[PDB]
Amino acid sequence: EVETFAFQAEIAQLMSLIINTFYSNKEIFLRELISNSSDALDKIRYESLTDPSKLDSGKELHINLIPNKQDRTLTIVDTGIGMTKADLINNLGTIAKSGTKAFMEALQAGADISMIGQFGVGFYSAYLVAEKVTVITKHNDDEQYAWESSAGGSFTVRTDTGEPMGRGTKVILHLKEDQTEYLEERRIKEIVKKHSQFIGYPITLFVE
Ligand SMILES: CSc1nc(C)nc(N)n1
């Protein structure tokens, strides 16, 4: 059913720095996530050029932003490449151990938390605004899995029995209570325009 894993020591540290350092520019999480979505879409697009059947699990290449004021979640959905079970457990396909080290050194030489994406670890910036992150992913080579973590050093992975998704990743951010500004339509729009204005895939902002 549910497997529980410990994060490697450098990720646990990376997540704790993110959660504990006072840093008011939290809004960069969205860009970091849309930027992961865009890389994952590049990937399925490049593979499909030589094997069109990779798009049998969906032809449309895009990003959806889904706010839900009742559940208090912001969900970032793409129909990108997805992750296999092994890649989800291996730091969601990131080079988190070496990127974190390098990032921490840059933080001592004048870098700041907004540069997290330059180190291949921007996914973890979700924890600037989220108390819990769930990630649902479907790779063409595998079943559908849910990853989840509220930090504190562990994450869980299970087969996902929610609704089948064709292919891609949904990052579901359960927001901290003081961060609900990220569920507001004109907030999200503003942030997309400031940091992700020109991206190679269409972004749809869902309304409620
Ligand atoms: C490798 S596919 C992928 N990986 C991450 C971290 N996020 C998304 N959206 N896709």
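All chain A residue numbers match Swiss-Prot; in order, they span 16-223.
So this one's X-ray crystallography, 2.1 Å, going by the header.
Using the three backbone atoms N, Cα and C, a Cβ is placed for every residue, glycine included.
Pulled from Swiss-Prot, these are the features on record:
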MUTAGEN   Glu47 to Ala  Strong ATP-binding. Strong interaction with HSF1, HIF1A, ERBB2, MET, KEAP1 and RHOBTB2. No effect on interaction with TSC1
MUTAGEN   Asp93 to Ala  Impaired ATP-binding. Strong interaction with HIF1A, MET, KEAP1 and RHOBTB2. Loss of interaction with HSF1 and ERBB2. Los of interaction with TSC1
MUTAGEN   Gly97 to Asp  Abolishes ATPase activity
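Sequence features annotated in Swiss-Prot and their locations in the structure.
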| residue | record | Cβ neighbours (10 Å) |
| --- | --- | --- |
| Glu47 | mutagenesis position | 21 |
| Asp93 | mutagenesis position | 27 |
| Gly97 | mutagenesis position | 27 |
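Between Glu47 (mutagenesis position) and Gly97 (mutagenesis position), the C-alpha separation comes to 17 Å.
DSSP gives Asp93 (mutagenesis position) a strand state.
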